Amino acid sequence: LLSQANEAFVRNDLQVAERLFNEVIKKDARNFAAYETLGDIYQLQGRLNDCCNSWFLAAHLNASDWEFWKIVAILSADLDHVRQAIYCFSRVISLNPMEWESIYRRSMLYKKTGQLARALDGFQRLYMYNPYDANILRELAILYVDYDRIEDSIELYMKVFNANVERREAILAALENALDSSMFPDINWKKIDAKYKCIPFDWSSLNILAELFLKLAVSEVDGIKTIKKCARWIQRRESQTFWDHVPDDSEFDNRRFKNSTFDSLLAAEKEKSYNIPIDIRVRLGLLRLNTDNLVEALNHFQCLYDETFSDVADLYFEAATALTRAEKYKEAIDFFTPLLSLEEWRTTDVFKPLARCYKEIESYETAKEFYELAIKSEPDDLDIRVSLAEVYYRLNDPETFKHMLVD
C-alpha cells in the first residue's frame, strides 16, 4: 500500500503533493527516489539549501551513484558549506580514484581550508595522472612554495626543461637521418609527438623559474648560470657551451663582442637572439644584487632605460626599492627619480625612500624637499621626525630650535 501512496503523489506537481509525499515515508524512513523527487522540487522553487539537504541524504541510500555525490558536492561548494563539499567529493573519489574533476575541486577546497599536507598530496596525484597539463603544473609548483619547499618546485620546472631538450635532440637527429636515406626529408611526427611530449618551455616558463630562484635566496650564482643555460637553449644557442664558464654574465650584452671565442663564431650564429625579456632581466639584476655584485646587477637594471617608460614603471620602482634595501643609495635615486614625472607615482611610496636616500648621501638640502612633499599626502609621525633629523644636519642649530618644536 506504500507504493500506491507514493505513486499517486510522484505523478503530478503541486506544493502540497511533494511534502505529503514525505509524510508517507515519514511513517517508515528510507526511499532513495523520494529524495530525488524532493531535490528536483526545491531546486525549481529556487531555494537552494533545502535542495542540498534532501539530496545530501539521498546519496547515503545508494552510496554507489558517484556522478550523484559529485552534484551534491559541487552544490555544497556553491552554497559555501565546505566541510560537506570535501566530504561528498571524497566519496566520489573512494568510489572512483581516477575522477579528475573531483580530485582537483576537492583538493582546492583543501587549499582554502589550509590543509596543505592533503592539498599537496592532492595535486601531486593529478600531476601523476596527466604530467602534461600546464595548469596542474603551476598549481603544484605554487603549493610547494606556500608549503616552504622551493627546492622541489624548481626541480619540477627543470624536468619540463630537460624533457624539451631530449625532444629537440630527437627531431635534430631525426632529420639528420632523413637526408641520408634520401626531394626533402620527411620526418615521422606521429612517432615523435608520442615518444617525447613534455610541456613547451618558453620565456614564460623561464620567468616562472627565475622568480623561484629569487624566493630561494640561496647560492644565487647557480640560479644565474641556469637562467642563462635555458634562455640560451631557447634561441637555439645551446651550441655555445663556453658561456657557462665565464662570470661576466657577458652574453646578453654588447660585452659579448669583446669575447675571444664569440668573435671566431661564424655569422650565422652571431645573428641569433642575444637579448632577454625585461621581466626576466630585472630578475637577474635582483639575483645578482643578492650576491652584492652591484656592477653586474646595475648593467641589467640599466636595460630598463631601453624600454618604453610607461610600459615598465613598476620595474623601475622594484629595482629602486631593491637597491634601497641593499643599502646602495646613490644608485636607488636614479631609478626612483623618473617615477616622479608620471602623476600616479607621486605618493609616500616613492617620496619616502627618495628622501631617505638623499639624507643617506649627506646631501640634506634636496632631501628636505621630498619629506615635505611626502608629509603633505600622509600625516605620519615616523617620517615627520626623520624630517627633523634633516633640518638638523644642514641647518645647524641656529634658528633650527624653533622648527623642531613646531613639528
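By the numbers in Swiss-Prot, the shown part of chain A spans 131-312, 337-561.
Cβ coordinates come from backbone N, Cα and C, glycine included.
In the three-state DSSP scheme, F162 (mutagenesis position) is classed as helix. Annotation for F162 (mutagenesis position): spatial neighbours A188, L191, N192, criterion Cβ-Cβ under 8 Å with sequence separation of six or more. For the published mutagenesis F162 to L, Swiss-Prot gives the following note: In PCF1-12; increases RNA polymerase III gene transcription.
Other C-beta atoms found within 10 angstroms of the C-beta of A164 (mutagenesis position) number 21, with every protein chain shown included. The note that Swiss-Prot attaches to the published mutagenesis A164 to V is: In PCF1-19; increases RNA polymerase III gene transcription.
One entry in Swiss-Prot concerns the mutagenesis experiment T167 to I. Its note says: In PCF1-2; increases RNA polymerase III gene transcription due to an increase in the recruitment of BRF1 to TFIIIC-DNA. No effect on affinity of TFIIIC for DNA. Every protein chain shown contributes to the tally, and the Cβ of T167 (mutagenesis position) ends up with 20 other Cβ atoms within 10 Å. DSSP assigns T167 (mutagenesis position) to a helical segment in the three-state reduction.
Among the mutagenesis experiments that Swiss-Prot reports, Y172 to C is described with the note: In PCF1-11; increases RNA polymerase III gene transcription. Of all Cβ atoms in the shown protein chains, 19 besides its own fall within 10 Å of the Cβ of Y172 (mutagenesis position).
The DSSP secondary structure for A188 (mutagenesis position) is helix. Quoted from Swiss-Prot, the note on the mutagenesis of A188 to T is: In PCF1-23; increases RNA polymerase III gene transcription.
Under the heading of mutagenesis, Swiss-Prot lists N192 to L and annotates it as follows: In PCF1-138; increases RNA polymerase III gene transcription. Around the Cβ of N192 (mutagenesis position), the number of neighbouring Cβ atoms within 10 Å comes to 12.
For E472 (mutagenesis position), the count of additional Cβ atoms within 10 Å of its Cβ stands at 17 [all protein chains shown]. Quoted from Swiss-Prot, the note attached to the mutagenesis of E472 to K states: RNA polymerase III defective.
Record note (Swiss-Prot), natural variant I280 to T: In strain: SK1. The unchanged residue is displayed. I280 (variant position) falls within a helix when secondary structure is assigned with DSSP. Around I280 (variant position), the same-chain residues at least 6 positions away in sequence with a Cβ under 8 Å from its Cβ are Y274, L366, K369, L370.
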| message | What's the end-to-end span in Å, taking the Cα of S312 and the Cα of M337, for the 24-residue unmodelled region? | response | 8
| note | Whole-Å Cα distance, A164 (mutagenesis position) to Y172 (mutagenesis position), is 13
| Distance from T167 (mutagenesis position) back to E472 (mutagenesis position), taken between C-alpha atoms, in Å | 59
